Amino acid sequence: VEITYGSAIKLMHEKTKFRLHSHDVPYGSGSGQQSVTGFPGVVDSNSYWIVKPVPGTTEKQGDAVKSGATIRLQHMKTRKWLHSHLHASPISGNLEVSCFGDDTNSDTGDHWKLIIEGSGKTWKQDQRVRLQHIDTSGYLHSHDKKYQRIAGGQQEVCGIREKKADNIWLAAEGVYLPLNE
């Protein structure tokens, strides 16, 4: 259950049970970058993310991710980074959450602080967490607000500034690399 750097995870929205999801299609407005949504179905390779450190650092694959760590989530299928910035999200006009760059292109807008809700010190499967975007201070957020025509039935994912029930997430369905000890 200990989630280590290098591990593959799904991230489930606690309230709606939808999974953090991406795919090879951009937003029409805001940044025009690759879009990110909440996806309800269980079988979906597009729901997998790799937990990574920021490139400068001592943290390595197999190290436990700590509460308070700055992390990156890289989409397995497209290699783009979970990203935010000051653009309007398409449904609710909150902070746009996108997929940015690739293996040669990452910036600080790819940085999220892991906040474990209890007194837990290392990230585990099924524990309640928030992810706070470093640059904007937006909490990764979803809700029962859905696209209709393209990607219909999938939920908006965005960033908001207050802690709420709709910004708690749980890591699930993961493959966790062995603990360096």
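Here chain A follows Swiss-Prot, giving residues 35-215 in order.
Cβ atoms here come from the backbone N, Cα and C positions, even for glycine.
Here Swiss-Prot flags 96-151 as domain 'MIR 2'.
Taken from Swiss-Prot, the feature domain 'MIR 3' applies to 154-208, supported by sequence analysis.
Experimental mutagenesis at this site is recorded by Swiss-Prot as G64 to D, annotated: In sdf2-3; decreased response to the PAMP elf18. In this structure, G64 (mutagenesis position) belongs to neither helix nor strand by DSSP; it is coil. Note: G64 (mutagenesis position) has non-local neighbours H121, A122, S123, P124, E130, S132, i.e. same-chain residues 6+ apart with C-beta under 8 A of its own C-beta.
The residues of the domain 'MIR 2' (96-151), classed with DSSP into helix (H, G, I), strand (E, B) and coil, number 3 helix, 29 strand, 24 coil.
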